[PDB]
Amino acid sequence: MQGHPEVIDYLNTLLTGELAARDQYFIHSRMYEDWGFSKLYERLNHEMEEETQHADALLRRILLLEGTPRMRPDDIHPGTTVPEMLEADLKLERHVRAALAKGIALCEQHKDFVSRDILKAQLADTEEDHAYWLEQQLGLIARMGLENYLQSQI
Amino acid sequence: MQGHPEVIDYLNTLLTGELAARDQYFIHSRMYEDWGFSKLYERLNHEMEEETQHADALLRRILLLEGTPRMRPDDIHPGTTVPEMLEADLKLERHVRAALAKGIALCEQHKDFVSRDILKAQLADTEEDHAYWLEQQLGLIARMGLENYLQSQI
Amino acid sequence: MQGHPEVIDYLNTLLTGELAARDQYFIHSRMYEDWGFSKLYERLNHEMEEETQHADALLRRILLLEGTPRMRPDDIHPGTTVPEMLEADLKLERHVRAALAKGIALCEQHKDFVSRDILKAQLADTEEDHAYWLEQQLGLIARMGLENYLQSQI
Amino acid sequence: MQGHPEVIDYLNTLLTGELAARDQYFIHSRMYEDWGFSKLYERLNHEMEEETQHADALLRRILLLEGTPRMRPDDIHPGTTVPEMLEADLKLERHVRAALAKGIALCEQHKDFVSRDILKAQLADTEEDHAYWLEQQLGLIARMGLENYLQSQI
Amino acid sequence: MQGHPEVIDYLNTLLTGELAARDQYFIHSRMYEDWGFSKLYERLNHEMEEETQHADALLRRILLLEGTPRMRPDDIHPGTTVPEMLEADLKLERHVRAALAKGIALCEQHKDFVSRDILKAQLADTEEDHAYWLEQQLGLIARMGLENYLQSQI
Amino acid sequence: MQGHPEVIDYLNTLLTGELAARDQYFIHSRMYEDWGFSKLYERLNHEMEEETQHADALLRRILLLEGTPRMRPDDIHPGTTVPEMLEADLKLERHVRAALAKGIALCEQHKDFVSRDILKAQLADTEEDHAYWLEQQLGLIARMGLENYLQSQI
Amino acid sequence: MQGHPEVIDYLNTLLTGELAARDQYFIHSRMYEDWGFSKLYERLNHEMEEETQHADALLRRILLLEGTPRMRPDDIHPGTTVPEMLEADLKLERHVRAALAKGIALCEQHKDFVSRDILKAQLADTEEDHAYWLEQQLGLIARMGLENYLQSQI
Ligand SMILES: [Fe+3]
Ligand SMILES: [Fe+3]
Ligand SMILES: [Fe+3]
Ligand SMILES: [Fe+3]
Ligand SMILES: [Fe+3]
Ligand SMILES: [Fe+3]
Ligand SMILES: [Fe+3]
Ligand SMILES: [Fe+3]
Ligand SMILES: [Fe+3]
Ligand SMILES: [Fe+3]
Ligand SMILES: [Fe+3]
Ligand SMILES: [Fe+3]
Ligand SMILES: [Fe+3]
Ligand SMILES: [Fe+3]
Ligand SMILES: [Fe+3]
Ligand SMILES: [Fe+3]
Ligand SMILES: [Fe+3]
Ligand SMILES: [Fe+3]
Ligand SMILES: [Fe+3]
Ligand SMILES: [Fe+3]
Ligand SMILES: [Fe+3]
Ligand SMILES: [Fe+3]
Ligand SMILES: [Fe+3]
Ligand SMILES: [Fe+3]
Ligand SMILES: [Fe+3]
Ligand SMILES: [Fe+3]
Ligand SMILES: [Fe+3]
Ligand SMILES: [Fe+3]
Ligand SMILES: [Fe+3]
Ligand SMILES: [Fe+3]
Ligand SMILES: [Fe+3]
Ligand SMILES: [Fe+3]
Ligand SMILES: [Fe+3]
Ligand SMILES: [Fe+3]
Ligand SMILES: [Fe+3]
Ligand code: NA
């Protein structure tokens, strides 16, 4: 079934963004492990798998709609310290959140309700799981201090 | 069996107080979880269930005594930080403690010994479980500092 | 992430309504049990738990959106006989249904699609589970008579 | 193997009748459930599955005999109340019974003994299971009254 | 709860379409089995069950909304060869897809968000399961030839 | 119990025909295995066992009726290639089908209803299992070509 | 421990190549599934996981050696048909093979024997698993024809 060219293009924009999110969590999780923070490694490794699934859902939907997926990831922007890395992932998730919301609006306008639902599932993941967890870590650092927070992530 | 109107009225006062305790633990537990303190969430979520059972015991006893339960909760007074929330719950439990003790005295005076025993069970919970645990947390903050205490509640 | 103030306010209106639904089922279920209708007790006790979960979902979403939840329940309006209690719960659910539908429209307008989905889940529960079951009981009373219906709920 | 054109045509008449029986039980069972009579729902849902199997046996036999099955169901005639629905299903089963008996006679005449046996299996189901159960329900309503009968089907 | 007459009417249009889809898969699956293609039989038998569930969801929703379901299936249009049957089912699913999308738009307009969600679930099934699988089979025939494809479906 | 001499004689005719069917499947199944088509071997080996049981039922019935069974099999007519062997077994089953139908008519005429039922069971096996499967194989060869069909039977 | 800058740079070149291999298998596997070749989907999905592990081993080794991993994947070059996709993956694996062999030589020269061993493990995977399997598929297409080969991958 041929999708609407505007929806396919916009799914392709989301796809290169999810491929990038996957890669930024790839490097941050391994950096965390390199420093001995295994709890941060585990969480961001898990989030890398989750972004791979988000990318996979977009890719498959684009193929079903007879589009050609764009496989070049967006640039990533890794941090160099634990607070910079948390902030960099939160900025990325906020960008994804905004992009998914605009995508849902576009899908509704072009009456592509299944693509809309696929983006809504990812939006809920972005807001209630990925971004929220990051806001919490930054909040924890603010409440107990960075040293105590890092101790808790060994 | 018709209870004494003074006992029924006083059980109704305790009931609106327990409905309020339930609700104050509802909001504090979720605030704790919002900030990433899952151990505080778990404990206050558990205490919300316990106040619901205390409310339930009062409600059922009022119905057995052919009274009409008053279902409007007392106002709650949530805190805005972990130490304010602990202090606010301790103040509420101290109020409940005093109210239950006065109720036991009233039940004894009106020779309603089963209602007295129901309040005694709740009084033991209030003093030895709910209030004591709160005093302990505040004591811990005083002994290791707030930052260390918060770290321990992640 | 800061939610839209209009959405947060409206979620807060829904929250005080769910806290009230929870409490009206609290008292009706116990009244049913007081009279010996254990099947009505079981169903409304189950519905009290369900409204507590609906309230919980709203409360958590409001906190995620950086709002302050309003914990005062709306007034309840319990019945005094089995048909009045069924009618009173149906009137409450119809009110909730209308309020949730208006909320979904508001969330769509402010492009808060995750809050919309949370309300849609609750709307489906309200229409297809809570309100429908009540309409059925009233329908049963109409078809076999109140005496037979009450016999069936022992 | 080419069947006798008269037998194939007559199997096709039975087939559109079974497709209709399936559909009339589809709607009646769901109407019963809509009203809260789950025991009537369960029985007629089960009978819908049974008519689907009766239809399936006829359809497959028609294909084996190199005919073309007629898939348009006969008109159905649902009732609007429990006694009308029982009467409407009994009238349909009595019609099926008569049609199957005439079919068995036709198959015997054209020496199609396997098609005869397939109709005999369905005739036994129609008389001893479907129609009999309906006659029993109507008999029960007559003996204990409609209100008591409906109570028993919740 | 009385639904909007325009939504009820449109659900009734979808219902007669699902009853038809169920019946077209009924006959095609049995034709496939008659020819010895058991893998096609299994898949279309499974899809017949799925359309029966789609019909059932619509029927129940119409009853909940106090409408009267229309139980006459749309005409079906079975093929006479494996490629015609695949094409005929794909044409039917494309028609259903378009009809469901228009229905979702109508439900949104009349603020019937639960009926909208029921259609969205069916739309996802239609696009991502039923229609996609058909497009794949036709694609396979194009890539390996009809003879090889038929061999693979024994 | 002495059977009718005409029925006994006719059962004896069917018996020598079943002994022959058993033997023709004996040789064809082993020829299929000799060539490496193990799926054809398995099916015709299974059908040899089934004809042995059909023969056994006739033999025992003849003895019960105090007749003397005729144990000389009819001549068989094996094919020399897979399509000739399928055609030769289909011709044999069509002959058996016709002979069983005439036998059922004869049994009905002589009011030997148990012998009739024994032949009806075998007739259903002949039409719906043995002959149908053969027609299907020949149909498959016609649809995918003989080479592909043979590949599928390895 | 600081690695040799020339080795770190060369590991970084291999890393962007493995990230690309991972992505080319990502898209090809999903394209294969889109067309209904589930065996090709399964194999290339498995190879995507394997390249992710190869990338992960390089990334971690670069961090251990105190380098900064380069996370931008090389360009990929997906095919548009099954033979083009197989050829495109074989060309990529041949490039990886050559790059790994040059890397092993470089590591030996700089006496980084553990990095050498990590590349040797990946080289064995590339030659004996990934590239060999691709050569086999192309060989199969050449021996039985593309149509038969595609049939075998459903
Ligand atoms: Fe997760
Ligand atoms: Fe997660
Ligand atoms: Fe994502
Ligand atoms: Fe998640
Ligand atoms: Fe994310
Ligand atoms: Fe406890
Ligand atoms: Fe406790
Ligand atoms: Fe208490
Ligand atoms: Fe306790
Ligand atoms: Fe307490
Ligand atoms: Fe429930
Ligand atoms: Fe419920
Ligand atoms: Fe609710
Ligand atoms: Fe529910
Ligand atoms: Fe509710
Ligand atoms: Fe049955
Ligand atoms: Fe039955
Ligand atoms: Fe029937
Ligand atoms: Fe039956
Ligand atoms: Fe029937
Ligand atoms: Fe399925
Ligand atoms: Fe399916
Ligand atoms: Fe459907
Ligand atoms: Fe499906
Ligand atoms: Fe469908
Ligand atoms: Fe068998
Ligand atoms: Fe057999
Ligand atoms: Fe036989
Ligand atoms: Fe058999
Ligand atoms: Fe036979
Ligand atoms: Fe492997
Ligand atoms: Fe491998
Ligand atoms: Fe590799
Ligand atoms: Fe490998
Ligand atoms: Fe490789
Ligand atoms: Na082949």
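Technique stated in the header: X-ray crystallography, 1.9 Å.
Placed from the backbone N, Cα and C atoms, the Cβ positions cover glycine too.
Per Swiss-Prot, these features apply:
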{"type": "BINDING", "residues": "A:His46, A:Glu50", "note": "Fe(3+) C binding site"}
{"type": "BINDING", "residues": "A:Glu47, A:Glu50, A:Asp129", "note": "Fe(3+) D binding site"}
{"type": "BINDING", "residues": "A:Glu51, A:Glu93, A:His130", "note": "Fe(3+) B binding site"}
{"type": "DOMAIN", "residues": "A:1-145", "note": "domain 'Ferritin-like diiron'"}
{"type": "MUTAGEN", "residues": "A:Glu18 to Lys", "note": "Does not complement ftnA gene disruption, only about 60% catalase activity in strain PAO1"}
{"type": "MUTAGEN", "residues": "A:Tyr25 to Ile", "note": "Does not complement ftnA gene disruption, only about 60% catalase activity in strain PAO1"}
Inset, instruction - Filter the recorded positions A:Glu18, A:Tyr25, A:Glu93, A:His130 down to those whose C-alpha lies within 10 angstroms of the C-alpha of A:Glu47 (Fe(3+) D binding site); answer none if the list is empty. - result: A:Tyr25, A:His130
Legend entry - Secondary structure content of the domain 'Ferritin-like diiron' (A:1-145), with strand meaning DSSP E or B: 117 helix, 0 strand, 28 coil
Inset, instruction - For A:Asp129 (Fe(3+) D binding site), list the number of other Cβ atoms lying within 10 Å of its Cβ atom. - result: 13
Inset, instruction - Check each residue in the chain of A:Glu18 (mutagenesis position) that is at least six apart in sequence and keep those whose C-beta is under 8 Å from its C-beta; list them in sequence order. - result: A:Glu51, A:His54, A:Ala55, A:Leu58, A:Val96, A:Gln122
Legend entry - Residue among binding-site residues A:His46, A:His130 with least C-beta crowding, 10 angstrom cut-off: A:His46
Inset, instruction - Give the sequence-ordered list of residues that share a chain with A:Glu50 (Fe(3+) C binding site), lie 6 or more positions from it, and have CB atoms under 8 Å from its CB. - result: A:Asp125, A:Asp129, A:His130
Legend entry - Other C-beta atoms that fall within 10 angstroms of the C-beta of A:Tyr25 (mutagenesis position): 26
Legend entry - Sequence-distant neighbours of A:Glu93 (Fe(3+) B binding site) in its chain (C-beta under 8 A, six or more apart): A:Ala21, A:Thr126, A:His130, A:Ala131, A:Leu134
Legend entry - Pairwise CA distance, A:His46 (Fe(3+) C binding site) versus A:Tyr25 (mutagenesis position), rounded so that it is a whole Å: 9
Inset, instruction - Would you count the other C-beta atoms found within 10 angstroms of the C-beta of A:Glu47 (Fe(3+) D binding site) for me? - result: 24
Legend entry - Number of Cβ atoms other than its own within 10 Å, given for A:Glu51 (Fe(3+) B binding site): 26
Inset, instruction - Determine which residues of this chain, when A:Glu47, A:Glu50, A:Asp129 are set aside, have a Cβ within 8 Å of the centroid of the Fe(3+) D site's Cβ atoms, and list them as they appear in the sequence. - result: A:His46, A:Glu49, A:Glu51, A:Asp125, A:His130, A:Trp133
Legend entry - Residues among the recorded positions A:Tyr25, A:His46, A:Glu47, A:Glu50, A:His130 that border ligand 3 - Cβ under 6 angstroms, in sequence order: none
